[PDB]
Protein chains: 8
Amino acid sequence: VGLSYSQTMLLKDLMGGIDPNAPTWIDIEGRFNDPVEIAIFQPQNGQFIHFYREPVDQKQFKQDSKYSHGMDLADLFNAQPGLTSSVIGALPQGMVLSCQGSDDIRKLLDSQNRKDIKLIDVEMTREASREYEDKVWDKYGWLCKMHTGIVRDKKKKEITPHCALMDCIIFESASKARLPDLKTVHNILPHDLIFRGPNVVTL
Amino acid sequence: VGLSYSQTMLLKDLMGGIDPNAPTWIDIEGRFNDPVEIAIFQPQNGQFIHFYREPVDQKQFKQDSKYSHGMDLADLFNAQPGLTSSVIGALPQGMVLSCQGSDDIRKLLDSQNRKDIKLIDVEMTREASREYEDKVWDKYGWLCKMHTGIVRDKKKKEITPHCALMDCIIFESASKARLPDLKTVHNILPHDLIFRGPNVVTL
Amino acid sequence: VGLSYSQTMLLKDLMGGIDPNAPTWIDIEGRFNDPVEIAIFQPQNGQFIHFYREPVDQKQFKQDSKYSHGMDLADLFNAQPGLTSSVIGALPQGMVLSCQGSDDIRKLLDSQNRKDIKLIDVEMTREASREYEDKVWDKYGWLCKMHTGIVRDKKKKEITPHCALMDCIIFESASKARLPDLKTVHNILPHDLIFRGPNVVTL
Amino acid sequence: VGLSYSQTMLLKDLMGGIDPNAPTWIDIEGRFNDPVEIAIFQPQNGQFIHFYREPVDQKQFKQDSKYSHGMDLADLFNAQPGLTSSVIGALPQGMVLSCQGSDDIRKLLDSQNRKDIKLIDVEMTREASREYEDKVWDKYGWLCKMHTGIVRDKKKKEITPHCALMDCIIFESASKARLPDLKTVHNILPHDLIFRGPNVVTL
Amino acid sequence: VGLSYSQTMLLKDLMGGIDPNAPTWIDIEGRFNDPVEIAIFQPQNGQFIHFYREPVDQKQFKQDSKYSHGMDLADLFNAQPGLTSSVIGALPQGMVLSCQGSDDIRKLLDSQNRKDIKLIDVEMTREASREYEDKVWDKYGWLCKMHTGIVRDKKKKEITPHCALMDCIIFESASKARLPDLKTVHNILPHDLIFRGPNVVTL
Amino acid sequence: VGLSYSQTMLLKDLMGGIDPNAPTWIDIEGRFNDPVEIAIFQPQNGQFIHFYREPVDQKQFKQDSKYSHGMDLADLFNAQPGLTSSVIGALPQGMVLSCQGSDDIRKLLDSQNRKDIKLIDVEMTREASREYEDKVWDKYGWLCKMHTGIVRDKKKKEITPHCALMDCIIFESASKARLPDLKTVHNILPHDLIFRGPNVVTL
Amino acid sequence: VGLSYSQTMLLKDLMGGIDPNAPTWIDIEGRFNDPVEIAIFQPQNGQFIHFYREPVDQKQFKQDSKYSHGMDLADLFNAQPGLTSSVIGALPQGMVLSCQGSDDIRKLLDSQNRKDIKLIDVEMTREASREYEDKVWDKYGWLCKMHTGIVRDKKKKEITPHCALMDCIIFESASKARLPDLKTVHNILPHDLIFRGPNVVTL
Amino acid sequence: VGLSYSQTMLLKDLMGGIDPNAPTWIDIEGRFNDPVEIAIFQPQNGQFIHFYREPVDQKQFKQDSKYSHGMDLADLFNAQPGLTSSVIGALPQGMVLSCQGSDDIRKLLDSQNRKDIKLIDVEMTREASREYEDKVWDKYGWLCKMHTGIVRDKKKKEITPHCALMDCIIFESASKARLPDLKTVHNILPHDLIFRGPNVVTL
Ligand SMILES: [Zn+2]
Ligand SMILES: [Zn+2]
Ligand SMILES: [Zn+2]
Ligand SMILES: [Zn+2]
Ligand SMILES: [Zn+2]
Ligand SMILES: [Zn+2]
Ligand SMILES: [Zn+2]
Ligand SMILES: [Zn+2]
């Protein structure tokens, strides 16, 4: 379906937690046209938005699963449709978003008619990536148990998967030379908005 | 598609005009599962909600067009999808709605998970229908130019079509023995929300 | 409902016409999870299986109708439920099926637990598609009068719809550089098995 | 779901054991519209059909459990759907079935469009019921361990439950003044057809 | 089972958010020996602990469901066992907890050998209860959609159910004459710790 | 029960003595699914973990008692439940464990989610076993007084029992051609964690 | 455990169906000391005994699964213990059993102290094996759905698994140059004796 | 092991001597969960069942030996396993058993799933105990030479041990004010069924 009216009213309220002037990270898995996991993280307060999307192109998903995110199609069948378009639509106006590699994000933001949003492509050395990847996945990896597959590189070497939320925390760590010390870190989105149990139908 | 996030934010604002305690009429054309025109009229202030929906079942539409509403499929291709589900979702909590023949309305309200809404089936004599039908279509018929087809009865007799908005004003007239004297009567919904010019796409 | 016991007994008999070693084409309209028209064609004898299915996802159907098959929901309400699962279940063991683009067929055959069935993805040039499309729709297009809608491409150009049965005959033509000269070509399935007039109810 | 195509093909084969001219007993537990256990017994050869059905009306089941069959809802969740409708549709044409109290059976057979089947209401004295009930439940009661609840009468007196299969053997005993001496007595239906382990889904 | 070792390590970390000197509310549904829903709310920061427990006594649950909380047994089958004993065990030593009616809480805390914890029985007028109940269930009621049953009083009058988390927010409102204005309010416990998807087994 | 919260907190602290990079031995008595005595020994520092578990299968225990470990059921009734699952969960990450015969250990480690743990199957000649068995049981046999039964081989020959802790010291001796000279050798686990005096109950 | 007293009394009764003078086939999977599936088939009447046993040696089972029977350990955990020893003990005295390759059967019968039983090693050509294997697995393969694994030969060629019951029917076919035409073929053992749902414990 | 098939067949025959309507005594030594000697005595005919069981809990046995029965572990190593569960399983249905102190017997009968058996707790004065104890141990004490240990009371006073069989004869004496005059009194169980010489092994 899409987001229902009440779901959209809730979303409006939850997005009230997002500080529009706060420095903010964004990362996705999948392509701008077919993203399967979105994460928006505000390090200052530790608030983040994190959800999933079932892929349209099943073949590419499987390949993107074996070589980057390692996700499973079965875990995505219940993701609430409309979330990507509604969270990107609900983002405040003129928000400055930080990312790693602006190319994929800009295309998605543009295809959702959100050109008002400026992007900060932050550069990150592979050395700095290797440093915090393991530290982040240990302190904060309980937030996403969705990467249950083996990801290998061109050289068939098994590698740590990418998580978008974990990628955001890694990015913040590298940009700050300090893994963030955050007491409270939480998703503004409830589990019943991210996933779909009962059925609602639009007209 | 569905109603976009901004469209839904506008709707929230416009629905602020609807007085939840005010006596209110509702009528539709088409069946609960496939309605093609919805009207919600508050006689006290003269505010109303009035929009259209493209039918799923094309064959039934044509038959319902020759025998009740006389609408044309071509005029419905541009109706904004999601309007029926979003206006019914936005209707204030615990609203008492008046109608003629509660059977069709209740089913629609229930299928949109809006059981909180109570209905008042108001009875109307055919004599009283014949009285105000012509008077309403002359004072207020400029509000809906959507019935451009010939409607006939079982006896192939050409009859005045039904308009839902006009039906609401007729119902109010019969229930009050007075065609309403209303200076200001207007749709809370703008023409660009009722119809779809440019293109927006959900994810 | 599903296929009744007697309906299934008839099916068993009619499927006796299908030659298991014969070269055989398959095509569908709609997705593996929600197919709305299935065609299985054996060019050697001219026998084919051809039926419809009402779609679960009404929104996608409409979009797939405007951009590929041009079907009408109203014509699908009476399709006999259970046909897709029962015809795929009844297909002879180890049948080698030819198709255009194996991705969609394999998923459907797998979701119906029919992995025994091997697929031959036959490649077809658009030039060869353009050649026989019109010739097939003229000699054999009377077999399917179900595409009563306008289908347009990305460039709003009105295009010939896709029919699965017609697609099978087009595929055979391109693979053979000869539109088939077939005196007898017929559906093994009767009109009362493809569609549902009276009512039977399972327990 | 319903019975799959292969399941129905197996059923066709197993029903080949049923002798159509053989004297045959039938009994159910639950009402014609909501039966929870069916038994069809041919005393001559000792072959029988015996299966279960999850009840639709949960409240009535519980009451029918405290006052007749003493069954447990939890044991019925895995009964293979479609069995009642498919076993009744597969019964030989014009089969003469014996029963105790034709009223409930006729309604069920009629609601499954099986009017061809004639019924013999055999009368049975309560004295004769009391005689073989205990003898049957001891020699043949190992065939149904599904009655794990306490059944009481109007006078709160704990009574032996009713089993449909056991009821059939009791009926045969009373009609013959001899508890049947049967070396081989067996269900034609396998445990995997009566109950559902893995998952199959229709389209 | 119980809480696994890793689950307990996570819990230790999440409980680090609980401020031991902060004023804190507690409420349960069900009895000290058989509680089915626990809520611990710290109004200052808006952090709370909120989870469920499957009841041992099924009959009492149903009665407590018809007359207080209106919960459904089916929604409790997947609650993570060991949570009640482990969250009560993890609470800071000498914590001062506020409640409504200390009798039920003290017994539970004592039966979990947590006598170090002092209780503040805060008195609340029914007038003040009636005031904030509706306001809380509207602003914060999206946090628990577990009360899907009709609760009636001695006079068969349908009444608003009790939610423990909602009860905590109502209690804070009455004690402060102000419904709390809280931007961030969230459960310290993740959905996968509150509920049980995969299987772990102790030795 | 299981390990309480405080017990688990203590365990976390005691496991801090285990050096994760240190060479480490493991041995059990009983099968992976039903182990009755576990020993984990780090020869470098002389620290070890050593505890017991009451067997589920009483018959197999008795047979395993007459032919390997010679233990007594009565001494196992007070072993603290949850110890096996909690010590295996608390083992440091990426611990390389040495053993004799990796088959039984791997299965147990895979019963918990500890596949991260690699195993070194060290080969040991019976000649080398016969050498240190007596020397170890004399210098270190006071550490385990739990083998109070007569163990015989296939030839009814009374043989020295197996102790897991003693087996670890024997294994280290054979792998090093030197019975270890260890001043300080001690269990990191206290007697009150290995055994259960008072009563704690989970919820 | 073992077979309970009542279970053994039932067995005594069911074994009354076995005709002691009837020609009878036997086959097993696994070794004499560790058999995992036993089948005893009397072609004359079509009666057979067929059950499973959980293997002691888990490693050998897996290898015997990849190279002969293709069974899964998980399906054997619930097999009723004691069945092998009790069915071999209940076999009529001096029964002449036919088999393929007497070596494995004799050892098992001897280890169960049943030397009274004579064996007929019937020779079977691989040509004759290849003939009926497919025919038997199609007419009678619904009797055993326990071979859910891929079995390959020395040349990594995927081959049809062996089923003991199917092997018995294949053996009878080859010895008779006719696949048996059997209306009634059934297991004398009920599903609740072959598998273990509830718990009984010996002393 | 357990009782073999032949052993169980013999038992069935010997239990044919037990008159199900006859008044019958039962007594045990050891607890319901760990009984070491069972006696079932029918005074009318003088038939009795009397056997032993090796204790699981060795420590409790020794204490129960010093303070009640005075038995020796060494004499119990050869008791035939499975006897307790098989004799209790074989007891005729609906047998009214007399005992002294129903608490221990009921628990044992229930743990062996024999609730059908009703118990008569017969009261006995210590005066009446002191009267027949010596008379019974002299006329019938040759039936049990198993109490070869010194039993003392709380006051270290050496007392006559308890024998279960002797206890049954004492109970009958007290209930009848007459030591029974019985020419023939004998165990229905043979010495080779009560004790185990050769070896049989189950599968
Ligand atoms: Zn992720
Ligand atoms: Zn109109
Ligand atoms: Zn078509
Ligand atoms: Zn029954
Ligand atoms: Zn709640
Ligand atoms: Zn030891
Ligand atoms: Zn098999
Ligand atoms: Zn004695």
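In order, the residues displayed for chain D correspond to 356-558 in Swiss-Prot numbering, which applies throughout.
This entry, so its header tells us, was determined using X-ray crystallography, 2.8 Å.
The backbone N, Cα and C atoms fix where each Cβ goes, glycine too.
According to Swiss-Prot, the protein carries these features:
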- D:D382, D:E384, D:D522: Mg(2+) binding site (BINDING)
- D:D382, D:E384, D:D522: Mn(2+) binding site (BINDING)
- D:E392, D:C499, D:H502, D:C518: Zn(2+) binding site (BINDING)
- D:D382 to A: Decreases interaction with host IKBKE, defective to inhibit IKBKE kinase activity and IRF3 activation (MUTAGEN)
- D:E384 to A: Decreases interaction with host IKBKE, defective to inhibit IKBKE kinase activity and IRF3 activation (MUTAGEN)
- D:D459 to A: Decreases interaction with host IKBKE, defective to inhibit IKBKE kinase activity and IRF3 activation (MUTAGEN)
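When the binding-site residues D:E392, D:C499, D:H502 are screened for a C-alpha within 10 angstroms of the C-alpha of D:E384 (mutagenesis position), the residues that qualify, in sequence order, are D:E392. Cβ neighbours of D:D459 (mutagenesis position) (same chain, under 8 Å, six or more residues apart in sequence): D:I383, D:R386, D:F387. Excluding D:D382, D:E384, D:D522, which define the Mg(2+) site, the same chain contributes D:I383, D:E392, D:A394, D:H424, D:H517, D:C518, D:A519, D:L520, D:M521, D:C523 within 8 Å (Cβ to the Cβ centroid), listed in sequence order. Across the structure, D:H502 (Zn(2+) binding site) and D:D522 (Mg(2+) binding site) place their CA atoms 13 angstrom apart. D:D382 (mutagenesis position) sits 7 Å from D:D522 (Mg(2+) binding site), taking the C-alpha atoms as the reference points. In the structure as shown, the Cβ atom of D:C499 (Zn(2+) binding site) sits within 10 Å of 19 other Cβ atoms.
Report note: the Zn(2+) site is defined by D:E392, D:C499, D:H502, D:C518, and the residues of the same chain whose CB lies within 8 Å of the CB centroid of those residues, excluding them, are D:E384, D:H424, D:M426, D:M501, D:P516, D:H517, D:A519, D:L520, D:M521.
Between the CA atoms of D:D522 (Mg(2+) binding site) and D:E392 (Zn(2+) binding site) there is a gap of 11 Å, rounded to the nearest whole number.
Taking a C-beta cut-off of under 8 angstroms and a sequence separation of 6 or more, D:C518 (Zn(2+) binding site) has the following same-chain neighbours: D:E384, D:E392, D:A394, D:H424, D:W492, D:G496, D:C499, D:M501, D:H502.
When other Cβ atoms within 10 Å of the Cβ of D:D522 (Mg(2+) binding site) are tallied across all protein chains shown, the result is 25. D:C518 (Zn(2+) binding site) carries neither a helix nor a strand DSSP state and counts as coil. Checked against ligand 4, the recorded positions D:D382, D:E384, D:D459, D:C499 give D:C499 as the ones with a Cβ under 6 Å from it, listed in sequence order. Reduced to three states, the DSSP call for D:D459 (mutagenesis position) is helix. By the rule that a residue counts when its Cβ sits under 6 Å from some atom of ligand 6, the binding-site residues D:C499, D:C518, D:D522 yield nothing.
The Cβ of D:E392 (Zn(2+) binding site) has 25 neighbouring Cβ atoms from other residues within 10 Å, across all protein chains displayed. In the three-state DSSP scheme, D:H502 (Zn(2+) binding site) falls into the coil class.
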